[PDB]
There are 12 protein chains.
Amino acid sequence: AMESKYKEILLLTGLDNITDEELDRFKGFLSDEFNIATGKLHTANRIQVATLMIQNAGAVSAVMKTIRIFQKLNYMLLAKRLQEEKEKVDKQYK
Amino acid sequence: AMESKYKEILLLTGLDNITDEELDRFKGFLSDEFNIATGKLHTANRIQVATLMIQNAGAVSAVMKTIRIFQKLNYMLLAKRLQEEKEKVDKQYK
Amino acid sequence: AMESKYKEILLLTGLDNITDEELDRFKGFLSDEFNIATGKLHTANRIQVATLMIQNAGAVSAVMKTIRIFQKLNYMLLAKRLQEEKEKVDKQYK
Amino acid sequence: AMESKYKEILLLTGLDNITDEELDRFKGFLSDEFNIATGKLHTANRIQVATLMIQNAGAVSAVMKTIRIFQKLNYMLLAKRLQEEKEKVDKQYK
Amino acid sequence: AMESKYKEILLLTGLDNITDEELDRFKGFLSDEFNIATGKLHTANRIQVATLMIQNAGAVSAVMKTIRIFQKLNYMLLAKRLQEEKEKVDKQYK
Amino acid sequence: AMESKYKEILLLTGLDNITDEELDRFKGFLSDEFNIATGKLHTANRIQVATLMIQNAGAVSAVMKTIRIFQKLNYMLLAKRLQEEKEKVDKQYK
Amino acid sequence: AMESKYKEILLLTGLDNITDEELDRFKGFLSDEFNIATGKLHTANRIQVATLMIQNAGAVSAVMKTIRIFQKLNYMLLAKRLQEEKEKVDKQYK
Amino acid sequence: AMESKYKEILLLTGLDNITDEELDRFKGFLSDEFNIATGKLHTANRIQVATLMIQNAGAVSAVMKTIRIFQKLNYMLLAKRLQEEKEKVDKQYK
Amino acid sequence: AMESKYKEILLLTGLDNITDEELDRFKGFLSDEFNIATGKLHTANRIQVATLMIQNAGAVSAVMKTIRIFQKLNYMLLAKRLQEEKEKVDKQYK
Amino acid sequence: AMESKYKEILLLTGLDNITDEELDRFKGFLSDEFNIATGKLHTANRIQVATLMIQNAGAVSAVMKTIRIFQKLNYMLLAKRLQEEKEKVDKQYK
Amino acid sequence: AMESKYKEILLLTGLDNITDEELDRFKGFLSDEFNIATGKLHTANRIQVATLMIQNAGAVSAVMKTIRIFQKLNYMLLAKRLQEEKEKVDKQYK
Amino acid sequence: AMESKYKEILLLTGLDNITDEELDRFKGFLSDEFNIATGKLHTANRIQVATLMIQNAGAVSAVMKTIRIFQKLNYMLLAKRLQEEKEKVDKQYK
């Protein structure tokens, strides 16, 4: 399904690549896109964080907000690639 | 009957999906909608809890209060879906 | 009831925000306000700890002692806010 | 029987070797091969998980889907070995 | 009776204080004082363990052996206190 | 919110620019504006230091004290700019 | 109690001030005052180390030995202050 | 019994002294003396690991293999001491 | 890949040869080709600097801008050689 | 087994000798022999890195690729020795 | 506080003015006023040296000894000024 | 104990005095007295190096070899003093 495929993008192409130090910076500017919380985020395995994000918004808004953040944290090289892969999947369901 | 159908919603679409940890949190904020009790709730198999809830209020008030709680515990993704399915069944008997 | 409302304050505004490391420090200076115990406290889910505290003192003394501790552990930012919310609820029942 | 032998493969050669962390990753990409569920899977002893898988599909489809997953989660070293052992048992009943 | 009082010592002053991790270590060096057993001990609620100990030796030998163990597992702070309380009760019946 | 915007100023315009050697000098003259401490400050990632500062004073007093320090450590070029950006945000909420 | 007050001294006036590097040096000359151990000490959060020290000696001997060590590791500035605060508390119970 | 005494050697003189990092290295070269396994060993409290070792070989072969490993991992200082203590106990039963 | 080969050029033929003093001069005229920053650049191991450059522009624009800078800092002897090697690799993929 | 012996070569003769700085350089030219990844490699204890390498290729291809890399990073002194030791073990199984 | 003000004198009026060559000469005649050491002093940033001096003597004896040294190393022009500023601060607390 | 006293000599009279540059020279001529290793020594805090030396030889052979090295690296001024202090401690236990 489109859902499973989006998740594979998030996990395999996204988190299975990104580092840590940067995740700490991401957390410092978080809460600006999702109605999550503080102390609550501090130690949550990538899988847990992705799951909590989806349990709230979804594979639609979560992906969009991720794209938006990737553009803020300077991360443009990985933001362009995600945008391209997104469009590739969209074409399959247009 | 409308009753049996509501029960199928509760059990198959509701409890047959939700986790545990969250049930503990539900219990911690319970007693706010139903005239049930304490120590009495601690270990009651989903089937027992649903049955006790209905034996008191019913398939009308129990479902309404469940909808209301699902909106409190942040659980909105599963609350919207329940609300949609509810309306679908209501249309059949309007 | 005033009781349920106080609990919502404790849980949603208090524990649903505070971290862990600090909870360990809290435990190290505990037993100074409540007639609880040792080894007994080591691993007790926030819900369990709140419940045990109330089962002993109550929503009156437990809240007061929490306010007092929040002022000791330097935690003043969250102590002022709790004090303000407390006064807001008190006004409703004055 | 072929059934008991397949189970011995699954349990002794498979699960009696694989780690945990990876099981969490497996769970995150599950539900893609079996008509099982969520929250339902979270804590199920290897024996319980194998049994539920078989109770649904069987020793035929469950083994095939396991082989397929072992190839996805990069796990190729253990996937080749399982494929070899499978062929060895197939020869005995050809 | 002297028996009930000794039990109150064991339970309230002893077990109602001691932790877990240490209980595992106690179990690892057990069977050296009581003619109990293995696998049999692994999961036995403090109340069950105390009861089985007494059902064998009694409130006389069980207490003496507990005192002796408390001195081995380094636990001297709690061993001195138990010895003092013991002497206090002995004086009442001398 | 005004809070998030102030934080973006602090982090992106402030710390994401300033060097290290100078941070050591800042630390040597610190404790003069905030009720923090010693040895406690020695190794705290910019994100940690900003967070601890806010957890005490806030986005109001922390920013004001930062402005004041930036004027002491000769740092005037970056102090004027911060003051200008501050006034720009203030105008939006006047 | 005198105990709680001594602990506040140890933690707030002592450890909440001292650095790390020096703690490593302390550990290198430890075992000379307490019947503790090696490898066992290597990574123990200040709270854990204080607790283990007390669980053995107490708030009487642990404080005395700390005073003595503070005088050895050259640390005299913090040793005089601790001695003064100690005498201040002693006067309250003389 | 000789068994209990050997266990006291293993636990008190051995594991109650050795560190962690080195245990990870031990695990990396394990499986070379005992017919145990992988993933299975990763997280097993010293008590659990000792027990599993004995449940397989015993207090005779387990001790001998431990002595042998202690000589490989360079650990000679602790290997000589264990060998001496072993001989001391052997003399008691010669 | 062309990417890996370009990196080998940068690192082995470029940085593994150039000195320091000159790197300081390079830094003084930097920020003119890449959207990087200040204080941020001061101490970044050649590997870190190359990686940050690529993480922004890439192996295409980073190499081109390097060529351009090598021509400015008078460095022509090493600029001609880089240009020749570049053309040699281009021919392989024309 | 040949496997265990190869591992002893890798760990004791290889990694237990090589430095760090050079490991960073190795990482910069990695991914050219193994189908591993980025950010994923950044902080992985020698034991973890060896294990991941083997979990993919094995003690056959991993050793061969290591030999090949040791010849690239100029490291010839340690490459000749590894090649000699390899041949010595091969002779034992020819 | 008087302490902070003395530090500002030391750092801003003292070290933020004095050169290097002379610091080497100061070091050559040091150890005559403070119970510090050798090799230990060789490379210690002004901030580190001031801090170590205070950590030993204090803002009282350290300042007095500095005044005394400033009079020895011929440095009289800066010694008179320091003495004047000292008296000015003393008057504020007389 | 004689051991602790020897360690105090090593650390306080030895390492707490010696410089760095010379430590690099020591390392270059090391491995000639102890069965240690290379790359392994490069960055090991004085405390770590002393501990590893003792973990191998001891406070007897390590001290003797240190004395011997101190005589080689020309260091005679500190070698005579160590020899004198050694004899002073020996007299106490003759």
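Heads up, residue numbers simply count up from 1 along the chain you see.
So how was this one determined? The header says electron microscopy, 5.0 Å.
Cβ coordinates come from backbone N, Cα and C, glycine included.
Feature annotations, courtesy of Swiss-Prot:
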MUTAGEN   I:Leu15 to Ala (Swiss-Prot position 14)  Fails to activate interleukin-1 beta production
MUTAGEN   I:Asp24 to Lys (Swiss-Prot position 23)  Impaired homooligomerization
MUTAGEN   I:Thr51 to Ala (Swiss-Prot position 50)  Impaired double-stranded DNA (dsDNA)-binding, preventing homooligomerization
MUTAGEN   I:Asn74 to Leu (Swiss-Prot position 73)  Impaired ability to form AIM2 inflammasome filaments in response to double-stranded DNA (dsDNA)
MUTAGEN   I:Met76 to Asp (Swiss-Prot position 75)  Impaired ability to nucleate with PYCARD/ASC
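For I:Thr51 (mutagenesis position), the nearest of the mutagenesis positions by C-alpha distance turns out to be I:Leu15; the candidates were I:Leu15, I:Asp24, I:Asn74, I:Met76. The Cβ of I:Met76 (mutagenesis position) lies under 8 Å from the Cβ of I:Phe70, each on the same chain and at least six residues away in sequence.
I:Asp24 (mutagenesis position) sits 15 Å from I:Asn74 (mutagenesis position), taking the CA atoms of both as reference points. Using a 10 Å Cβ-Cβ cutoff, I:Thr51 (mutagenesis position) registers 14 neighbours. A 10 Å cutoff on Cβ-Cβ distances gives I:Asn74 (mutagenesis position) a total of 10 other Cβ atoms nearby, all chains included. I:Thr51 (mutagenesis position) falls within a helix when secondary structure is assigned with DSSP. It is 16 Å from the Cα atom of I:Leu15 (mutagenesis position) to that of I:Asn74 (mutagenesis position). DSSP gives I:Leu15 (mutagenesis position) a helix state. Ranking the mutagenesis positions I:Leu15, I:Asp24 by other CB atoms within 10 A of the CB puts I:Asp24 at the bottom. The secondary structure of I:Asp24 (mutagenesis position), as reduced to three states from DSSP, is helical.
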